[PDB]
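> To start, I am sharing the structure in question, which I have written as structure tokens.
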Amino acid sequence: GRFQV
Amino acid sequence: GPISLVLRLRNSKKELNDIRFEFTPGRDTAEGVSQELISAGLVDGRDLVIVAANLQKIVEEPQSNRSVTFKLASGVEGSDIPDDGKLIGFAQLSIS
């Protein structure tokens, strides 16, 4: 959930 | 904070990507978030120390440090010669 690539 | 950050680095296919993520001072740590990047398979485990150091740098003064570019331990000898220009064997953390 932390990261969006 | 919260601080909107971007980690820019090439994936395993050598494609440039911008990884967006938030960091909340007081709640998150540079080591913790670096470990999250690694466990997510977004950063090589060899790069824990350098990514944590540079994350700390950008988060402590997000007013000064708008961008930091740093070597990857994982890219030191890995078939392509490091090139900071080109973010080969380097990555970059920046404020969104």
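The numbers used for chain A are those of Swiss-Prot, and the residues that appear cover 1015-1019, in sequence.
For all residues, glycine too, the Cβ spot is worked out from N, Cα and C.
Swiss-Prot feature annotations, pasted as is:
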- A:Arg1016 to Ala: Abolished interaction with OXSR1/OSR1 (MUTAGEN)
- A:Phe1017 to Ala: Abolished interaction with OXSR1/OSR1 (MUTAGEN)
- A:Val1019 to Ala: Abolished interaction with OXSR1/OSR1 (MUTAGEN)
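Describe the structural surroundings of these features, if you would.
Neighbours of A:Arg1016 (mutagenesis position), defined as other CB atoms within 10 A of its CB across all chains, total 15.
Long-range Cβ neighbours of A:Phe1017 (mutagenesis position) (same chain, at least 6 residues apart, Cβ-Cβ under 8 Å): none.
Within 10 Å of the C-beta of A:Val1019 (mutagenesis position) there are 11 other C-beta atoms, taking all protein chains into account. Secondary structure at A:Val1019 (mutagenesis position), as computed by DSSP, is coil.
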